[PDB]
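Colleague: Dropping a structure here in structure tokens format, bear with me for questions.
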Amino acid sequence: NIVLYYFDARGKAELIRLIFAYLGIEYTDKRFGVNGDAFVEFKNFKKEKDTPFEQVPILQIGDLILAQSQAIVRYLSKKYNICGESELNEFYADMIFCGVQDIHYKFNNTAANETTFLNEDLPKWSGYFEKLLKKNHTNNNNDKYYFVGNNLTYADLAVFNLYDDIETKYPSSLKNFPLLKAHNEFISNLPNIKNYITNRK
Amino acid sequence: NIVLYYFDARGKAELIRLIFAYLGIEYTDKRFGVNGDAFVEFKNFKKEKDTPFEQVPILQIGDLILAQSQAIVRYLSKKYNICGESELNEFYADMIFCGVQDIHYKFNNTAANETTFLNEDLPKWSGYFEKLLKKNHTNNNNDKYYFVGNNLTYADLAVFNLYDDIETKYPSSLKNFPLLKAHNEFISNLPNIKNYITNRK
Amino acid sequence: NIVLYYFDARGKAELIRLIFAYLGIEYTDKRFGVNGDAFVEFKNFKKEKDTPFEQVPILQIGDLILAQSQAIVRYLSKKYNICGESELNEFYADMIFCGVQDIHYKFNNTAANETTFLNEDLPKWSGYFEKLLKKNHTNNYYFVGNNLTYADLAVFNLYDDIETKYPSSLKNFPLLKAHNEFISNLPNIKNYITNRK
Amino acid sequence: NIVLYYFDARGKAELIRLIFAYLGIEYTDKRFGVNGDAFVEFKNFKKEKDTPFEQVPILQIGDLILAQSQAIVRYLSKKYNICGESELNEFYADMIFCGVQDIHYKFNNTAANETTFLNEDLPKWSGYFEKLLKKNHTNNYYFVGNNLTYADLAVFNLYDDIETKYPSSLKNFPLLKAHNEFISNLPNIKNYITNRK
Ligand SMILES: N[C@@H](CCC(=O)N[C@@H](CSSC[C@H](NC(=O)CC[C@H](N)C(=O)O)C(=O)NCC(=O)O)C(=O)NCC(=O)O)C(=O)O
Ligand SMILES: N[C@@H](CCC(=O)N[C@@H](CSSC[C@H](NC(=O)CC[C@H](N)C(=O)O)C(=O)NCC(=O)O)C(=O)NCC(=O)O)C(=O)O
Ligand SMILES: N[C@@H](CCC(=O)N[C@@H](CSSC[C@H](NC(=O)CC[C@H](N)C(=O)O)C(=O)NCC(=O)O)C(=O)NCC(=O)O)C(=O)O
Ligand SMILES: N[C@@H](CCC(=O)N[C@@H](CSSC[C@H](NC(=O)CC[C@H](N)C(=O)O)C(=O)NCC(=O)O)C(=O)NCC(=O)O)C(=O)O
């Protein structure tokens, strides 16, 4: 019953694919442009499906059409208990995801200006996450890194996906941030996540 | 106990100011640069307050420091019952807010390219909201326009603030969208919102 | 007879108005939305005037329509001898103006009081122009050769634009501040600036 | 002896490589990160070579360092007579290249298969260049005068870049498609293209 529609790219779909992998949820991963014309296939999709904003990702669960990648993430995270276990932890997971969006946007919008990115913004943002993880030190041992409380949240997956994307371009980016480094390794090594990354294009 | 910190601008704070107005919540509206050097005042702020990402808005409630405008909105909307009354309506309010962010971003990032904005993106996005409101037609009379369910949500305020900002620059923007037009008028005329807009710089 | 058409703003028209000031050329400064707005006026403009890209600035000289601010700037500079007096200096003038468009764009899109702009981009680009000025002498203050180029008026416009938002931006850049002062006091530009709104 | 330094990409180097092809000038095409990467190499470059803005492309001729792609393009075009043979044609060539940078930027930042780009910007700008071509004759295919300018090679580069992502972009623009074909078949460019990766 579940179909995720996106272009043939990680981008705005990949966090949702990571959540379904973590959760072991079966779905069809529909990708426009894998073979044919992405724009033609997308245009033909918009004809057949009622989308609210003529954008993807779209997640269809039975007859229910959901749009807006962040809103899908939040909905799924709430339904499947990866959103934090207190009103404050839920807020913190959301705050951290929102910060991931700021720096992921900068990464995505270059990086033609890469020295400023490489020397100023990326280190600075990395330090912000390093400090957030330090604050949660505190639930551990064991091991257990999480951004928020004592259990995985979508904020863990989002920060993983951010630095997974960054490391593809800039391999040494986590050398100066050992907590953030340990976090990324911890997440990448979760059975369902490791499995998914192995299978992935 | 509540202080909102931002620059002397509407921008990323204004939806939070609209929510506190709607809710009748007392707070201090702290604005950097009202008199002095905004950057100096902001730099001095970051020295005195522990911010997660060295950005504003920051909302301080007692000793609790909250960052990330969307996350603050969502937290406040949940605590004060303006987030929708079903798991699906909560998702829809979030989806609509996320769409508002897409078009508000386009508006904010010009609009040096204004004919494409004016003739393509803005009408198209306006039509998306017009259609969402049509879908909710349906809870009414009475009157009651809402995007989501039978009661106000932050999505109503966000869409109001989006078109309030747009109308300042482009007064006739809602002429072809009468539902969206009726919605904006309905929100602007809510006692606490009308009051706030009257008082506003 | 010469008409410059733009919106009511400095923007992509300002350097052209500065060259007209410097050279003491008389022209009509048509600004949309006085008047106003804007808009509408601009949509009427496009129906009346045959622009190549439906953009402004437009510089009309008699019947002749010129578009593209940087092309307009180059054309005026070559005609009125503020483009360098060697092939190499004409290139350096050009190169320098292309550098200006680089940080000017960052300044225009760095909103607002972005720390990275103030602590990384702005200091770095300021260092570039300081270094370029240093290379051509502590004054012989000219970026290129030993007379004014449109590159001087471009760097002046840049830091003037910046300064309005970030006072004391030229503090750690002695040749650059001195260049900025030199240019602002040339009588024609001094006058243009006092009378500008 | 001539070395063009850039990253391993078309980007802001491509039009320069196209002019070198067209004029049959021999040069070394140094691309960072073959090799590789990237990076590192580029940080080493900047320590070794005295660049004015710590950016590439850099074109070195003997000892002489040239930066800023558009300044490099103009300088080559003026030296090798592909910049127009009148003051007005030199301006139109320039104006047209400035128009190219406008939609090229939109194409480069419109990610990806943006509908507004395909239904609004691209058709509109294509209309502009069609109109410009029409104005200069159905071939006399040249944007400016009656010989090749760097403006022809700029419009060729643009639509070539586009075409790789959006096949059939030139369908409703007969002079523009014919111009694109004319240019792609000039022997020097035909050859450059087959051998390009
Ligand atoms: N990280 C990815 C790349 C980024 C990416 O996903 N790019 C997209 C386009 S933007 S993704 C497409 C875009 N969607 C949105 O922008 C959705 C915005 C909303 N706020 C949300 O988060 O859901 C959209 O639908 N726009 C349609 C329109 O505007 O007409 C793509 O098509 N890549 C494939 C390729 O190039 O082959 C990767 O490295 O693989
Ligand atoms: N709509 C507003 C204008 C937009 C605006 O708010 N601009 C801000 C700057 S961006 S707002 C300042 C920015 N914050 C953010 O970008 C927060 C991003 C996060 N994703 C969130 O949503 O909270 C920030 O803190 N950055 C600091 C840094 O980067 O160093 C401003 O300073 N205006 C006042 C003026 O010009 O006088 C208006 O019309 O009045
Ligand atoms: N930085 C300036 C502001 C920038 C500015 O000039 N803003 C313009 C918008 S872009 S200026 C208008 C724009 N032109 C261009 O973008 C010209 C680009 C070309 N490549 C060139 O360089 O000439 C244009 O014609 N648009 C095409 C379209 O609308 O379809 C404006 O209207 N300002 C007043 C206001 O806010 O009301 C300042 O300090 O005031
Ligand atoms: N559209 C192209 C890609 C664009 C491109 O060339 N990308 C570059 C980045 S910008 S090219 C590198 C950039 N130069 C510039 O931005 C030069 C701007 C100047 N105004 C001019 O025009 O010359 C620069 O030097 N940067 C300054 C810094 O890093 O600090 C690159 O490295 N690509 C390969 C890759 O992805 O690895 C394509 O089709 O391949």
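In order, the residues displayed for chain A correspond to 4-113, 117-207 in Swiss-Prot numbering, which applies throughout.
Heads up, the Cβ atoms here are built off N, Cα and C, so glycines get one too.
Here's the feature list from Swiss-Prot:
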type    : residues        : note
MUTAGEN : A:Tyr9 to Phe   : Greater than 10-fold decrease in activity
MUTAGEN : A:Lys15 to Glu  : 10-fold decrease in substrate affinity and 20-fold decrease in activity
MUTAGEN : A:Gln71 to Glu  : 3-fold decrease in substrate affinity and 2-fold decrease in activity
MUTAGEN : A:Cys101 to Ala : 2-fold decrease in substrate affinity
Colleague: Report, in whole Å, the straight Cα-to-Cα distance of A:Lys15 (mutagenesis position) from A:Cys101 (mutagenesis position).
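Modeller: So the alpha carbons of A:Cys101 (mutagenesis position) and A:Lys15 (mutagenesis position) sit roughly 14 Å from each other.
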Colleague: Counting across all protein chains shown, how many other Cβ atoms sit within 10 Å of the Cβ of A:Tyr9 (mutagenesis position)?
Modeller: 24
Colleague: For chain B, give the subset of the mutagenesis positions A:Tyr9, A:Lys15, A:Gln71 whose C-beta is less than 8 angstroms from one of that chain's C-beta atoms, in sequence order, otherwise 'none'.
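Modeller: Of A:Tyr9, A:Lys15, A:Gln71, the entries that lie near chain B are A:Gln71.
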Colleague: Cα distance, A:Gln71 (mutagenesis position) to A:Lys15 (mutagenesis position), nearest Å?
Modeller: 9
Colleague: Write down the Cα-Cα distance for A:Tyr9 (mutagenesis position) and A:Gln71 (mutagenesis position), rounded and given in Å.
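Modeller: A:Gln71 (mutagenesis position) to A:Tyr9 (mutagenesis position), Cα-Cα distance: 11 Å.
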Colleague: Enter the number of other CB atoms within 10 angstroms of the CB of A:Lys15 (mutagenesis position).
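Modeller: A count of 17.
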Colleague: Count the Cβ atoms, other than its own, that fall within 10 Å of the Cβ of A:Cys101 (mutagenesis position), considering every protein chain shown.
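Modeller: Around the Cβ of A:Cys101 (mutagenesis position), 21 other Cβ atoms lie within 10 Å.
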Colleague: Taking only the mutagenesis positions A:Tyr9, A:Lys15, A:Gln71, A:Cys101, which have a CB closer than 6 angstroms to any atom that belongs to ligand 1?
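Modeller: Close enough to ligand 1 are A:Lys15, A:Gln71.
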Colleague: Using DSSP reduced to three states, classify A:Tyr9 (mutagenesis position) as helix, strand or coil.
Modeller: strand
